[PDB]
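Novice: Right, I'll just put the structure down here and ask away after.
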Amino acid sequence: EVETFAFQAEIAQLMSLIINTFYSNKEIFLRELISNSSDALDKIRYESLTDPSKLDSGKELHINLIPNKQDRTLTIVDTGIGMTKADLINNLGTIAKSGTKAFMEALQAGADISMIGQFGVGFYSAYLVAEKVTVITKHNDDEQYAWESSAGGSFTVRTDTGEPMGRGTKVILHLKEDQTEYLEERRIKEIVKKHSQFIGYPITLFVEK
Ligand SMILES: NS(=O)(=O)c1ccc(C(F)(F)F)cc1Cl
């Protein structure tokens, strides 16, 4: 059973801008998603300081980067706090309407797309490199859900029948045909070293057969 939702008009506008603007510095998508992962890990760590049972769904706090050249996907997995179904529908836990408004004013006032994370909507930079994004998530207070969008104004949400996650979020980037450099080990390593050197969780880059 799949539910289909329309993006708020302002978020559809943000996604179209990300997809249509000529902007060569696409690599910042990975910094933005790793930063969201770290924020999510901070949240469950803070909750665990006063309630250790919040880690019963998994004590390890980490980020994994999983390229798959056969599927042409880059997956970013974190064991952070996760998202409820309500969170997913509400723009993946962001204040995306007000963040988009601030972001587009900044762009007309000299800013560039790499600054997206300062406006709290960095998730949508995934569409710099992905034709489709799937988000699998598990929050302690809800079931496991799958969010998905190929832009075009709509997204779907469904209960996830896939591999149980324990707790956290998995962002699956179905990469555009000309963006497969982000599946190469040396390219991913370079981006992590450049932009994510001060992330306070282990970032493990998986290798492929
Ligand atoms: N930037 S991201 O897609 O890797 C991401 C990571 C974690 C979370 C959450 F907080 F919910 F766990 C949400 C997102 Cl959207």
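Numbering of chain A is taken from Swiss-Prot, so the residues present carry the numbers 16-224, in order.
Technique stated in the header: X-ray crystallography, 1.6 Å.
The backbone N, Cα and C atoms fix where each Cβ goes, and this holds for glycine too.
According to Swiss-Prot, the experimentally introduced change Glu47 to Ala is described as follows: Strong ATP-binding. Strong interaction with HSF1, HIF1A, ERBB2, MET, KEAP1 and RHOBTB2. No effect on interaction with TSC1. Looking at Swiss-Prot, you'll find the mutagenesis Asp93 to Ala noted as follows: Impaired ATP-binding. Strong interaction with HIF1A, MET, KEAP1 and RHOBTB2. Loss of interaction with HSF1 and ERBB2. Los of interaction with TSC1. Among the mutagenesis experiments that Swiss-Prot reports, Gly97 to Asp is described with the note: Abolishes ATPase activity.
Give me the local environment of each listed feature.
Specialist: Close to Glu47 (mutagenesis position) in the fold, though at least 6 residues off in sequence, lie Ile131, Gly132, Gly137, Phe138, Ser140, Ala141, each with a CB less than 8 Å from its CB.
In this structure, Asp93 (mutagenesis position) is part of a beta strand by DSSP. For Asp93 (mutagenesis position), the same-chain residues 6+ apart in sequence whose C-beta sits under 8 angstroms from its C-beta are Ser52, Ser53, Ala55, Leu56, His77, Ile78, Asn79, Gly183, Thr184, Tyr216.
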Novice: In sequence order, which residues at least six apart in the same chain have a CB under 8 Å from the CB of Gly97 (mutagenesis position)?
Specialist: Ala55, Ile59, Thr152, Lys153, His154, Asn155, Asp157, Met180, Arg182, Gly183, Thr184
